[PDB]
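The structure appears below as structure tokens.
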Amino acid sequence: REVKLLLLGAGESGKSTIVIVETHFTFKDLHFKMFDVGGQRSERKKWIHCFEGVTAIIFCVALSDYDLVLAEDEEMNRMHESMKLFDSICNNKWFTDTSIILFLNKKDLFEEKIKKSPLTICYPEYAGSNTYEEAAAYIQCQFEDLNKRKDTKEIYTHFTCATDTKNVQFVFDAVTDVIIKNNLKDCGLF
Amino acid sequence: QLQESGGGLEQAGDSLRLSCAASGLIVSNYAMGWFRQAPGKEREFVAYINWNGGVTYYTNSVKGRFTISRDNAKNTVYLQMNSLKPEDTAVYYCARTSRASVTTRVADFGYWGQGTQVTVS
Amino acid sequence: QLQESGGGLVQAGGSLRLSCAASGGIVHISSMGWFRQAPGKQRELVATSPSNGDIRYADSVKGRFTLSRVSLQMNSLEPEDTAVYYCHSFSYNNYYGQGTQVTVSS
Amino acid sequence: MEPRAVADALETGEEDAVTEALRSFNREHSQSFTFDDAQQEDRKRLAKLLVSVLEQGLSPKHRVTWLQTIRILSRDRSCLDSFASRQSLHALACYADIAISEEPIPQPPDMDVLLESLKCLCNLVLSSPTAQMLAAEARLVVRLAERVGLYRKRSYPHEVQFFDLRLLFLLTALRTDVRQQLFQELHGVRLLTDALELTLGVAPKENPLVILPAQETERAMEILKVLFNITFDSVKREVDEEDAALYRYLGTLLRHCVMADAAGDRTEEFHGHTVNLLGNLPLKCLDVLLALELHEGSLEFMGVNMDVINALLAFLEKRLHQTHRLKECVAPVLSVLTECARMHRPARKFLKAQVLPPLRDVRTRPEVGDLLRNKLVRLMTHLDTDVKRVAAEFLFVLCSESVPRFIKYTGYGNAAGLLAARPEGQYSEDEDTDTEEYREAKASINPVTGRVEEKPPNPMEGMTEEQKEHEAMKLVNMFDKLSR
Amino acid sequence: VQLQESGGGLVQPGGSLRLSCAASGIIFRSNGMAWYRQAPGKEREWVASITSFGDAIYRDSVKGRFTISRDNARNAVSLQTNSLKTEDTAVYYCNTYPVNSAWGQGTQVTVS
């Protein structure tokens, strides 16, 4: 009945904002989540480490770094390079039936960085439109179909932004900013 | 489909127990409600019940003499009628509600069945 | 929904005919006109028929650009005004369409 | 008439000819979305002549005709850049008796110019930003507020009232400084609550649900829009005792109308506006919703009334089916429901006993079904950061704010709604819920919950260390700022 | 617009009293009345208020001890003061809660 979690994602997505060992929850269940530091523990016998009985992984990929290119001055973009990790996680036989959790950090930057083209270097083939509600859904559908075993395994896609800035929480104010706009848009033509 | 039982004709002042079981190979885990339909009159609302006996709401006519209960162990819901009056002589139906909220005097939800006739002296 | 027919291949004050077909089904259009878009500026008014008085020409060119039911006859042309032409007329709105271009030289 | 003919008549000046021409033109043409170009140049010159004769004192005869012609002109963008001069705006304001000349009291009730000038003001401010920034400097909000305050001592017609309310709504919605000016300097919330009580007075003391007429519903919706635009700022937590009293008063005024219905089909719009205004009220004021005198035949629960809570829950039910503008529809409902459920044990128990009770379902994913629980847990995986967070907080406060009781349904909802600070909520661990499911709680992997499908690991030790090459694949993304 | 109060004062700690307020010259069905408390100083406290309906709102300091009557169709408003403390001695005014019109005369309340 105890669950294991596996934190993934590059350093720019901010996985530390979500909070190589951490087993002291015990909130009626073990709930053991592991950190991720490459090349630390596995030097003792040259036998590396197992410690894999995980039943749910945690993935954190940012969407603002969509116009970046992790490959230093190369054709391979950054979003494709992040999708490579999803492909590797799905193709591995250690997670053929392990649930996948998707996090998209730093959405507030992407929401206003649509000033550039919607397909500059992420999905150059096609794009639904220039809005958030369509481009984000397209990215979500692509990350969904990137999963091989879409029948048995089902992924969980969740979007995240800043929790609290200097003045006002976003989830308590954006609703007002959209209600005012719709209320004024309903009027006119007198 | 739902089946009703425990009706018929009875003299005024007695007590009668209405039964409603789900024998149409359907589960019963939502809210339930009893409704009446007087001949030549529109279908009215008499009782609303939440599962596990959480909440209950009766119309302003039978607030005192009607009681309703539910036992999910047998997938049955009971409506106890005490001291019958010639005002509530009609066929009585039961239905399940897809809405989680309390809705009143509306037949929005289906799964009626057949209904049992209740008449008073 | 609207379409127009008529070409332009004259370089010295010729006579042309341009027709605009009433392809749409809506009635009570009450007006039909033509335009011209120079390759350096936007569209300009040519002539309209408001069907509620007299026909209105344009102060830009006062030539005998005869217009009737529509059909626009370009007399005393002087094609120093080569451009792309369009038809015009008008749940209430107005429509342009597409049109031909005139190549002028000499 | 023809625009060219009217424009040419505008140069002569015959009193018994140009006015008849304007009247015939207004009688003929009086509908929006006119021609494009055959009216562009000539009617642009006509509007220039009209704004020139308007910058001077126009003829007192047929003032309604002049204002009607200018109103019809103000419906095309080609003339909005011409009519949006400070002089023209001040002229249309003083014609509407809403200018800065506050010395002439509203003694002459000449409405024929008032309603037309208000229509022109609305037309200009709704589609001309320069007109907005001009009216914000001319300060038309003060005289409008004074007029709205003088509604009981002087009975104004429905059209003038509604149009000045619409003008105030447009002005407070588009210009930012007008919001603060009407909030602090004009006591906008008090005046608007007064106007709201004034509108909600058709056959007063209607004990059951009161039906609102068309005009009353329109003006109530407009003043509710104005209140929502004016209130959402600087009302987060800390307020004074008198401000809290006024806010509880407004909350009762809105409670007495949420359960009410309107004529026609504007019931849902009115209820949405009420919920939008509820969202702006301070948290500790929302307790005035659950507090109601338990009448006969009312929804009883925990010895207290629950008619308004059940009403807004059914409103959330009926509103969830608008999937397009879902971010503006159900999010305020969820916010107000959370804030009125966090503070009261009866509301908490009511929501826990009417939203997510049924646990003895056939063991399947909770993110499927027709229940409100299934719809909310489906919405938790939405692409809108404003709606998944509020639904997560709703299901959190419903589970008495307990993470082990939050994983009641899924293990990903916690991943969606964790680390969302702005915590002394009411903690309760008294009732325990066990059915035929919780005896099978040993066979329910927590994020997936109760799927009981088990598969073996497939490397078989032949290539586990070789399957680790995916570690070398993933390690390249760990280091962040510098290689070094 | 004419405001007039009646009844008040002459009581010991633990007594009741009905404070009435007659309002004339204005509409009564659409005006939410309120009661104000003028303490012997330089402050003016707010007692309670009611809407066009019987909906009442009491002050946290007078919760469970005061009640407001409406008496519709009868151009007046009442305010019951029961089980008053030694601090409830002040002058009391009545006025419309949304629109604060001109204050009237008021009645003195003494607890001693």
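In chain A, numbers come from Swiss-Prot; the residues present are 32-50, 184-354, in order.
Just so you know, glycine gets a Cβ as well, placed from its N, Cα and C.
Per Swiss-Prot, these features apply:
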- A:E43 to A: Mildly impairs receptor binding; mildly decreases basal and receptor-stimulated GDP exchange (MUTAGEN)
- A:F189 to Y: Increases basal GDP exchange rate; no effect on receptor-stimulated GDP exchange (MUTAGEN)
- A:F191 to Y: No effect on basal GDP exchange rate; mildly decreases receptor-stimulated GDP exchange (MUTAGEN)
- A:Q204 to L: Expected to have lost GTPase activity; inhibits the forskolin-mediated increase of cellular cAMP levels. Does not inhibit interaction with RGS14 at centrosomes (MUTAGEN)
- A:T329 to A: Increases basal GDP exchange rate and inhibits the forskolin-mediated increase of cellular cAMP levels (MUTAGEN)
- A:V332 to A: Increases basal GDP exchange rate (MUTAGEN)
- A:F336 to Y: Strongly increases basal GDP exchange rate; mildly decreases receptor-stimulated GDP exchange (MUTAGEN)
- A:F336 to A or C: Increases basal GDP exchange rate; mildly decreases receptor-stimulated GDP exchange (MUTAGEN)
- A:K345 to L: Mildly impairs receptor binding; mildly decreases basal and receptor-stimulated GDP exchange (MUTAGEN)
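A coil conformation is recorded for A:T329 (mutagenesis position) in the three-state DSSP classification, outside any helix or strand. Listed mutagenesis positions: A:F189, A:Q204, A:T329. Those with a CB under 8 Å from a CB in chain D: none.
When the C-alpha distances from A:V332 (mutagenesis position) to the mutagenesis positions A:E43, A:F189, A:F191, A:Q204 are tabulated, the minimum falls on A:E43.
According to its DSSP assignment, A:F336 (mutagenesis position) is helical.
DSSP assigns A:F189 (mutagenesis position) to coil, not to a helix or a strand.
Cα distances from A:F189 (mutagenesis position) to the mutagenesis positions A:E43, A:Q204, A:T329, A:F336, A:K345 are smallest for A:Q204. Calculated from the flanking Cα atoms, the unmodelled 133-residue segment between A:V50 and A:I184 spans 14 Å. The secondary structure of A:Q204 (mutagenesis position), as reduced to three states from DSSP, is coil rather than helix or strand. Other Cβ atoms within 10 Å of the Cβ of A:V332 (mutagenesis position), summed over all protein chains shown, number 15. According to DSSP, A:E43 (mutagenesis position) is assigned to coil rather than to any helix or strand.
In space, A:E43 is the closest of the mutagenesis positions A:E43, A:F191, A:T329, A:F336, A:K345 to A:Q204 (mutagenesis position), judged by Cα positions. A separation of roughly 23 Å, to the nearest angstrom, links the Cα atoms of A:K345 (mutagenesis position) and A:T329 (mutagenesis position).
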